Amino acid sequence: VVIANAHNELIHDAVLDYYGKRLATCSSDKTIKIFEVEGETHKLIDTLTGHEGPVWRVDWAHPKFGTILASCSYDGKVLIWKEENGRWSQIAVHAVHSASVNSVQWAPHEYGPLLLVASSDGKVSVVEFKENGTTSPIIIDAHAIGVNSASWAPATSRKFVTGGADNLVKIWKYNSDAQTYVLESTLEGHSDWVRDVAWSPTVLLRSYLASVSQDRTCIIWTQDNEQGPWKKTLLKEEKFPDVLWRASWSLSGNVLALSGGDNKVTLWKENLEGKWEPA
Amino acid sequence: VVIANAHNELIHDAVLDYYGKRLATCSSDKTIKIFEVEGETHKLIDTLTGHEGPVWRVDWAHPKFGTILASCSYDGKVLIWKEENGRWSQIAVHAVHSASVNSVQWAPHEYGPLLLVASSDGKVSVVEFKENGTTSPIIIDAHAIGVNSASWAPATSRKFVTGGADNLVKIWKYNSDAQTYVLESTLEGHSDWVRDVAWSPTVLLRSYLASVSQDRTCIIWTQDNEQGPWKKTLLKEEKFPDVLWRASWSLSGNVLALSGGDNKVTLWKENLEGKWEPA
Amino acid sequence: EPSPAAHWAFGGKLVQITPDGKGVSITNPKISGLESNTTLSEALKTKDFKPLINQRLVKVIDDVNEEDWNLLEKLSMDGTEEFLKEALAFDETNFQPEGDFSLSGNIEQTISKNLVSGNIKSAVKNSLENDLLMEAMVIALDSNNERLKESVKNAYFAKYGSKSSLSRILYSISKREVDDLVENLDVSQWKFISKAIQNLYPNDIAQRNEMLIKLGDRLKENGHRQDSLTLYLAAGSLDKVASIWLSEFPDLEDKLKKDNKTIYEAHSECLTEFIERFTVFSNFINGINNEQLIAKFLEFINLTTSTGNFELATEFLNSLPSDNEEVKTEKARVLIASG
Amino acid sequence: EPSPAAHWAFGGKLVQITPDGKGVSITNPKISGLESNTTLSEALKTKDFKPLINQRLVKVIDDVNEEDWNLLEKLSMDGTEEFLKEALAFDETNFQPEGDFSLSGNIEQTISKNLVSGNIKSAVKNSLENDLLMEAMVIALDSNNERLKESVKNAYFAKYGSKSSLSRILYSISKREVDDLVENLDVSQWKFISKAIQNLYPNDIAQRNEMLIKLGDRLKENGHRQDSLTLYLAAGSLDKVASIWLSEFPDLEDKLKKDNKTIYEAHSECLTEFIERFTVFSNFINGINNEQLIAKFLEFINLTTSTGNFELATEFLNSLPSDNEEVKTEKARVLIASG
């Protein structure tokens, strides 16, 4: 199934929603597009407008809140969108960062309608939408140089991993006696900017993290339990041909989808040894 | 019970009939008289006439032939009498002897209407009354001097005892190869005329005879069985005061009634010893 | 010549001629030893043989004779019914199962399966075809099925009614019969074969008495004389009692003849005792067609008429079948003689 | 910079950007090891698990597992009813009396008198109050009187049902009960306690099954696993079979994990075998309210949706109580995802 020419400017993100039927894209044209794919057909449904700069990413929210989509852009702001009564409209706007926002992600539906945001300004913001609408977020300084990604850990006590341009990967946990997310662990292992970080939703004892970097390597970080440390495990002994840009875990099977710069997508799974191989 | 003056001339015989209720007498007046005795009363019923001389004896016949009476007299004849329709009449007359007939007696009713007659002419006659009436008798010479009595033996084969004036007693039995009664035994034992002989009707093995005589003694002759002889047994060791004239056996008990000349009647029975004594 | 010219006549009357030679005198001489039977005449009317019985009892002859009069002495007071009474009568659960156990063997297992499988019929078959009769019986003592509830009884007896007297008795009680006991059970336990007749035939008298009789004969013929009479007394068979007594007659007249009595005293006394003994007995039981009895009945008549007691003579004359001529003739004679 | 920007989405779909940088491409990658379950989808519709059963059987794991699939392999051909059949079934008169005899003793005489005197009741009393039980029983096996015809049984058991296993069994067959066998008779003779339930309660199913169950529990808890399932299969208690299988789950997933399989291959393979084993079994018995079962039901749903086989996923979604929200949510999600 292919939807060629969804945009005329280069596209940076395409995400299907909770039912994996409703597509959504974003690119330099500074717009988002909603699609409806079936067998091998497709129908545009709208074009979201507002961002003053190329749009970097989008994330669909859990259906239990409505039909929402979040986006962020080089313009250093985040826009939420809604499809009420049959038409999309900018409900809220989040802009507390002073540089390009590169990632945005809806927390687990159990936490409510929270949003995880990371920016080149080095900070990360956590945002909920009050009873009235406005937003009173959490802002933390999380990386030097710039933050490129941030992902939520599955639900139990709330944790999320960030990936900065300081080559570091970082786990965060919420604390009461601070009313903020505090730095739980710093994981060193990349020699160049970390482009993305994905926390696997696998519900097994062991937790899985996958970080991708400008150094042409993918690292799977794992933690057996609370007393265990985060163990480093290169996805493969040899570096890759080009820069790895994204990492995505399936919802089941704990299968990793790696997006390279040689515009190639490799798939991996774990084996008896604890080492990865092509799935 | 006494019926004084039944006759004016001396009476020689008084016999009650089969029911012992109808009396009958005879005497020198040459007549017989029928009486009916009850408690201590009596009623003459008639006076039989015909005999030309004193009447010696009478004998009632068995009721199964009618109401008959037989008599005999010094006139040497025998007259039978009947009471048909309420009045007595001379039916037949038997006279084959040439001297006083002294006894007459009806045989046992089994033999039929036979009559045993004994006379001073020394003969004895047996008489039946033919189908028509007349009489064709048996006449036998049975004693010298004269015959005074004759009695029939009970029924089984027919026997009778006679008693003559030759002092002898004699048993007679009927014989076929003679068509007459033949002398079976002569019993000697009296020294003077035998006046009467009575054969007891007792139905015991032993037969009893009683002869009475002018010698003032009574002899009981007995015979155990056919092989036995007639054994002599004086009624009592001492002679009697006067002449014994009659002998009569009861019908049961075998009790002997002796009629003496001292006009006295003695009664006797037999005891364990086989000797007689006053009953 | 003058002479009493005495004669005897019916009724024991003596006819003679008065000394005056002109009168006739009829009388009934007193023969010491011969006396009209008053007691009999008076008891036969007042039907109270207490005195008569008390007379024979106090002057009884041999030992046996005493029993009969005693049998009659007590039968006198207590009455027939009440007599036959006193004469025919007589003198762990739980279990709690415990511990393990198991069906050992094919036999047990097969029968057990039958049971549970609601097949109560086969259980018994499998039981009988083994010496598990006790069990076969237990199963059957639970069902209603008669033929099955009986196929076992006939199986018990089949091999036990011969090794146990009580088994053979059950066999009879079971099969509603007495023929077996009545004919083979020891005569000593007669009071029992007696109850088995009154028990099995309580509403069929003809049969009840045919059996009681069949037993009496057996008793009397096996030393139980006194008892066979009791059974007869209850079967209402005067004929059997009569026959026994007529056979016992001779010997009885002999024991009397040895007792210093003339041939007549013996014969006389004997026939009287028998007649009074028979009369009183026939007066309590439920009872003429026996020849000899008749024959001897006639005999007592004559001895009675000779006593002058024409009344007592007629009484016995009546009881005889007016079908017998001798009975006929004497009936007529006694009439005129008395009338 | 240019990049596929790949993502995974429900249904196991992969979204990426074309190299031209202007197109979106959704697909369902082939993950070696993960394959939609056709056999299940096709057998669940054509209700012919011959192939499915033949698959599990030919690739079974441990020995126990093999029995269950075999239990299902044969249950497949013969059918439920016919199966429970082959699984719950199993592998002198006469006597002639002779000669004299006599009532010896007081006991015998008293009982004998009773009998003849038509007093069948007392005979038994006198019998029991002596060790003449055999007889007491014989008399009773002749009357109709139930209370008496029963006063002896309770007398037999009273002292024997404890010294004989067959006696204790009779005691139960007699008194129309099973409680005793079902709870104490050796588990080895279960095929018997089995017949005593179908025998005593042939027209009362609720009770028939309450007892059959009470037994199954006892078997399974005393080494008779395979058999307790047979009893359950006949009591229509899928719940008991489910519970047993859910407890046996862990150890089963462990034997798989030691067999050179990743934590996922094991978990995956296990839940599948259990679900196919439970589905085929629930298809022959007479049978959701068990939490864990539901919980694990939901689990198989997700593994199925991830295969893209939304149809087989809905099928199991239906069978779950539409009372459970997780069941609710997934019901809705699967809908839109497929619709």
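The residues of chain A that appear here are 2-157, 170-292 by Swiss-Prot count, in order.
Placement of Cβ uses the backbone N, Cα and C atoms for every residue, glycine included.
Among the sequence features in Swiss-Prot, the mutagenesis site A:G176 to R is noted as follows: Leads to mislocalization of NPCs and overproliferation of the nuclear and ER membranes at 34 degrees Celsius. Looking at Swiss-Prot, you'll find the mutagenesis A:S224 to K noted as follows: Growth inhibited above 30 degrees Celsius. Among the mutagenesis results in Swiss-Prot, A:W262 to R has the note: Growth inhibited above 30 degrees Celsius. The residue drawn here is the original one. Swiss-Prot lists A:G266 to D among its mutagenesis entries, and the accompanying note reads: Growth inhibited above 34 degrees Celsius.
Missing residues between A:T157 and A:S170: 12. Distance between their CA atoms: 6 Å.
Among the mutagenesis positions listed here, namely A:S224, A:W262, A:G266, A:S224 has its C-alpha nearest to that of A:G176 (mutagenesis position). Ranking the mutagenesis positions A:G176, A:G266 by other CB atoms within 10 A of the CB puts A:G266 at the bottom.
If you take the C-beta of A:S224 (mutagenesis position) and look for same-chain residues 6 or more apart in sequence within under 8 angstroms, you find A:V174, A:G176, A:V182, A:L200, A:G202, A:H203, A:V207, A:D209, A:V210, A:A211, A:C231, A:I232, A:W234, A:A260. Contacts of A:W262 (mutagenesis position) defined by a Cβ separation under 8 A and a same-chain sequence distance of 6+ are given as A:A211, A:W212, A:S213, A:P214, A:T215, A:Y221, A:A223, A:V268, A:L269, A:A270, in order along the sequence.
Listed mutagenesis positions (A:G176, A:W262, A:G266) with a CB under 8 Å from any chain D CB: A:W262, A:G266.
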